[PDB]
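Chemist: One structure, pasted below without further comment.
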Amino acid sequence: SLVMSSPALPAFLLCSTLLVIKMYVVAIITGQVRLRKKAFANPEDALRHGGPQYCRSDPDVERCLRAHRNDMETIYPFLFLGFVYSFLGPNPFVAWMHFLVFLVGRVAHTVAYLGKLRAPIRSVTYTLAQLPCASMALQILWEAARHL
Amino acid sequence: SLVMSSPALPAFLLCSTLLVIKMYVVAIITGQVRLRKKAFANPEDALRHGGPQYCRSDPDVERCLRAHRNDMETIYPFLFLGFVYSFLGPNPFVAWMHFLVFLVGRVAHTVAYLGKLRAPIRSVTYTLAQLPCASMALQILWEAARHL
Amino acid sequence: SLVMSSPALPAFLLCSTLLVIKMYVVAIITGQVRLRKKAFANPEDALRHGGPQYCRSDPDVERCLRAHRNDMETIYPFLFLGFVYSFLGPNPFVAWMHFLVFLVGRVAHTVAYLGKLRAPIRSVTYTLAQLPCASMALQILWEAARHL
Ligand SMILES: Cc1cccc2ccc(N3CCC(C(=O)N[C@H]4CCC[C@H]4CCc4ccccc4C(=O)O)CC3)nc12
Ligand SMILES: Cc1cccc2ccc(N3CCC(C(=O)N[C@H]4CCC[C@H]4CCc4ccccc4C(=O)O)CC3)nc12
Ligand SMILES: Cc1cccc2ccc(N3CCC(C(=O)N[C@H]4CCC[C@H]4CCc4ccccc4C(=O)O)CC3)nc12
Ligand SMILES: CCCCCCCCO[C@@H]1O[C@H](CO)[C@@H](O)[C@H](O)[C@H]1O
Ligand SMILES: CCCCCCCCO[C@@H]1O[C@H](CO)[C@@H](O)[C@H](O)[C@H]1O
Ligand SMILES: CCCCCCCCO[C@@H]1O[C@H](CO)[C@@H](O)[C@H](O)[C@H]1O
Ligand SMILES: N[C@@H](CCC(=O)N[C@@H](CS)C(=O)NCC(=O)O)C(=O)O
Ligand SMILES: N[C@@H](CCC(=O)N[C@@H](CS)C(=O)NCC(=O)O)C(=O)O
Ligand SMILES: N[C@@H](CCC(=O)N[C@@H](CS)C(=O)NCC(=O)O)C(=O)O
Ligand SMILES: CCCCCCO[C@@H]1O[C@H](CO)[C@@H](O)[C@H](O)[C@H]1O
Ligand SMILES: CCCCCCO[C@@H]1O[C@H](CO)[C@@H](O)[C@H](O)[C@H]1O
Ligand SMILES: CCCCCCO[C@@H]1O[C@H](CO)[C@@H](O)[C@H](O)[C@H]1O
């Protein structure tokens, strides 16, 4: 299997795929909140689900969208950085720690966001998860620059 | 050519690249709607295109942005999942079906969204396209986990 | 090192990683603008940073989010297209030009956006940067299609 192309790759692929699934969970939750709060973005949706008055914004729907947007701002860069980093021959344990900190930090971020936990819990989880991303980015920079 | 690194890879790369182009089409349409409806997001844009009163929201512009956002929520994960999945040695025909269902579902989604088609047409196309994504995600999970 | 898998790959990885860092800069700027303008998206944030009246929109915060969103609309596709393109055996210099035009155009885009530069400066930088993306997309299309 090509999953064993580098020692760090299986761990990366596991964490990444779980994070993609975690984004899908946010999408599904968003839909549930739209239905339960009767807050649809489109008149065609509203007309099917009770009437035109239900084409409206809702604070919980907006919160769901913010969490999903923040995921796109952070998880997508990780999918790139972590993949490249997996092939730079990092220490297996060190690589695992990078991926695990990102995974745990991001899951915690969604819990803190959707759960409306007191500040600065969400902001701390965000910061924590970005640390391994910064680390991988710098490592890629050095490796790429030195091969020019 | 490195396109033949796995039997499924050419089909993946074709479908993916078409989907990226399809997102670019949404970006271009968005610009056209801004110009034709005179609805700009920035005062500097509005001042060039008729005056400060044209820095305003518009329902069709907002709809375009929703379609584009939904694309980012779904197509970007597919770019990751489909790439990895291509290297897991799936059945060539089965892989093609995964990619084709996503491609057709997503093109249909944009048509249903921008075309303001009756519900639940858009929601059904969304659901259809997510099915192969869920399938690939699970397959990657098993392969990654078993190589830990 | 696997960075030398293709002659164009180091240049791609350098430009890409710089662009990811450039997105991170936008995220950090956004946070700074929220703090300095006292404009928070969440009541829990506002209550920590002065009171509930600070859960409010702000034009500069919205501008930051637009720049970040536009980055997600363009840089993420480049991460995909440029990676694949690096393995299609393009002319080293031609590939560098594709990556450099995207890098320079996108950095200029953020400067023009956050700097509120007169139109059509931002729109021109956007257009310029999309040109190598269109070029790479077409090249991938031909290579993928011919290997079907
Ligand atoms: C993210 C994801 C991953 C994997 C599989 C997924 C499978 C589905 C999936 N959805 C994400 C939330 C969506 C959701 O709950 N939308 C609701 C809010 C506005 C409209 C309403 C749709 C109702 C509906 C849906 C489908 C068919 C008919 C109807 C109807 O109107 O009868 C549904 C699709 N995500 C998935
Ligand atoms: C997505 C994509 C892929 C490949 C190539 C692309 C090439 C271009 C491209 N655009 C996406 C829609 C944008 C658009 O229509 N914007 C208009 C709405 C607000 C401002 C206005 C801009 C007008 C303008 C543009 C360029 C130069 C001068 C002016 C002017 O003001 O004279 C233009 C760039 N996307 C592309
Ligand atoms: C993008 C990125 C890359 C690499 C490393 C990064 C490291 C951090 C990082 N931030 C992106 C801007 C965020 C920011 O400035 N947020 C402020 C606006 C609303 C709330 C406020 C948070 C204040 C805060 C933050 C952390 C801990 C405690 C508190 C507090 O309340 O005491 C902070 C996290 N991005 C990074
Ligand atoms: C990956 C998806 C994670 C979903 C985490 C949802 C956390 C829900 O948490 C809930 O939040 C409510 C406020 O929204 C509170 O009223 C409840 O006390 C709390 O249980
Ligand atoms: C990939 C890009 C797909 C673009 C699909 C655009 C579909 C346009 O479809 C149009 O939508 C209008 C409402 O918006 C209707 O008034 C028209 O009847 C319909 O033809
Ligand atoms: C990658 C991040 C690039 C940040 C570029 C920020 C450009 C700031 O530029 C500033 O913009 C202000 C308006 O916003 C103007 O008042 C100032 O004259 C100008 O210096
Ligand atoms: N787009 C972000 C940029 C900065 C950021 O990511 N901040 C973190 C920590 S405060 C966050 O959780 N932001 C909430 C959000 O993006 O909605 C924002 O508007 O806040
Ligand atoms: N961000 C989405 C999450 C759920 C989703 O993707 N729903 C599908 C099927 S209803 C959709 O087409 N949503 C419209 C949109 O994202 O604007 C939303 O707000 O609806
Ligand atoms: N989502 C974009 C689609 C078109 C686009 O990307 N336009 C360029 C050139 S005008 C841009 O800089 N848009 C500003 C933005 O996306 O906020 C929009 O709403 O304008
Ligand atoms: C936001 C600040 C986080 C910094 C992450 C540290 O990242 C570290 O940078 C070093 C020097 O470039 C590298 O040698 C090291 O491999 C890397 O883990
Ligand atoms: C949203 C529900 C869609 C489920 C997609 C099914 O996905 C399937 O899962 C099986 C069991 O894990 C795998 O053996 C199989 O390869 C995969 O195609
Ligand atoms: C938006 C218009 C930009 C077009 C980019 C041109 O792209 C070019 O297309 C040719 C024909 O397909 C290819 O032979 C060539 O390799 C490619 O650079």
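Going by Swiss-Prot, the residues shown for chain B are 5-152, listed in order.
Here the Cβ of each residue, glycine as well, is placed from N, Cα and C on the backbone.
So Swiss-Prot lists the following for this protein:
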- B:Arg38, B:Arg73, B:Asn74, B:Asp75, B:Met76, B:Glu77, B:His113, B:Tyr117, B:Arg126, B:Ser127, B:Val128, B:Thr129, B:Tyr130: glutathione binding site (BINDING)
- B:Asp49 to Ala: Loss of prostaglandin-E synthase activity (MUTAGEN)
- B:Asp49 to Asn: Loss of prostaglandin-E synthase activity (MUTAGEN)
- B:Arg67 to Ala: Loss of prostaglandin-E synthase activity (MUTAGEN)
- B:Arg70 to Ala: Slightly reduced protaglandin-E synthase activity (MUTAGEN)
- B:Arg70 to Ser: No effect on protaglandin-E synthase activity (MUTAGEN)
- B:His72 to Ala: Reduces protaglandin-E synthase activity by 70% (MUTAGEN)
- B:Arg73 to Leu: Loss of protaglandin-E synthase activity (MUTAGEN)
- B:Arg73 to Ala: Retains partial of protaglandin-E synthase activity (MUTAGEN)
- B:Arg110 to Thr: Retains 17.8% of protaglandin-E synthase activity (MUTAGEN)
- B:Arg110 to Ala or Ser: Loss of protaglandin-E synthase activity (MUTAGEN)
- B:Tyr117 to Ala: Loss of protaglandin-E synthase activity (MUTAGEN)
- B:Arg126 to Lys: Loss of prostaglandin-E synthase activity. Transforms prostaglandin-E synthase activity to prostaglandin-F(2alpha)synthase activity (MUTAGEN)
- B:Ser127 to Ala: No effect on protaglandin-E synthase activity (MUTAGEN)
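What's the neighbourhood like for these features in this structure?
Modeler: Remark: B:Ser127 (mutagenesis position) has no non-local neighbours by Cβ distance under 8 Å and separation of at least 6 in sequence. In the three-state DSSP reading, B:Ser127 (mutagenesis position) counts as helix.
Long-range Cβ contacts of B:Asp49 (mutagenesis position) within its own chain (separation 6+, distance under 8 Å): B:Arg38, B:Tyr58, B:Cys59.
Secondary structure at B:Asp49 (mutagenesis position), as computed by DSSP, is helix.
Here the Cβ of B:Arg67 (mutagenesis position) has 18 other Cβ atoms within 10 Å, regardless of which shown protein chain they belong to.
Sequence-distant contacts (6 or more apart, same chain, Cβ under 8 Å) of B:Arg70 (mutagenesis position) comprise B:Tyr117.
B:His72 (mutagenesis position) counts 20 other C-beta atoms within 10 Å of its own C-beta, drawing on all protein chains shown.
In this view, B:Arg73 (mutagenesis position) is surrounded by 18 other Cβ atoms within 10 Å of its Cβ, with every protein chain counted. Secondary structure from DSSP puts B:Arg73 (mutagenesis position) in a helix.
The number of other Cβ atoms within 10 Å of the Cβ belonging to B:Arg110 (mutagenesis position), over all protein chains shown, comes to 25.
A helical conformation is recorded for B:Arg110 (mutagenesis position) in the three-state DSSP classification.
Mapped onto three states, the DSSP output places B:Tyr117 (mutagenesis position) in helix.
Take the CB of B:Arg126 (mutagenesis position) and look out to 10 A: across all protein chains shown you find 24 other CB atoms.
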Chemist: List the Cα distance (Å, whole number) between B:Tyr130 (glutathione binding site) and B:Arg67 (mutagenesis position).
Modeler: 16
Chemist: Among the recorded positions B:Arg38, B:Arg67, B:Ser127, B:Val128, B:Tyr130, state which ones have a Cβ less than 8 Å from a Cβ of chain C, giving them in sequence order; state 'none' otherwise.
Modeler: none
Chemist: For the glutathione binding residues given in the record (B:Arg38, B:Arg73, B:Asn74, B:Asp75, B:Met76, B:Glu77, B:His113, B:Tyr117, B:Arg126, B:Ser127, B:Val128, B:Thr129, B:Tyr130), what is the largest pairwise C-alpha separation in angstrom?
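Modeler: That value is 28 Å for the farthest Cα pair.
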Chemist: Using a Cβ-Cβ cut-off below 8 Å, which of the recorded positions B:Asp49, B:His72, B:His113 are near chain A?
Modeler: none
Chemist: Tell me which residues of the chain lie with their Cβ under 8 angstroms from that of B:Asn74 (glutathione binding site), as long as they are six or more apart in sequence?
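Modeler: Residues satisfying the criterion: B:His113, B:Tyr117, B:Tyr130.
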Chemist: Just to confirm: which same-chain residues, 6+ apart in sequence, have a Cβ under 8 Å from the Cβ of B:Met76 (glutathione binding site)?
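Modeler: B:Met76 (glutathione binding site) has long-range Cβ partners B:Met27.
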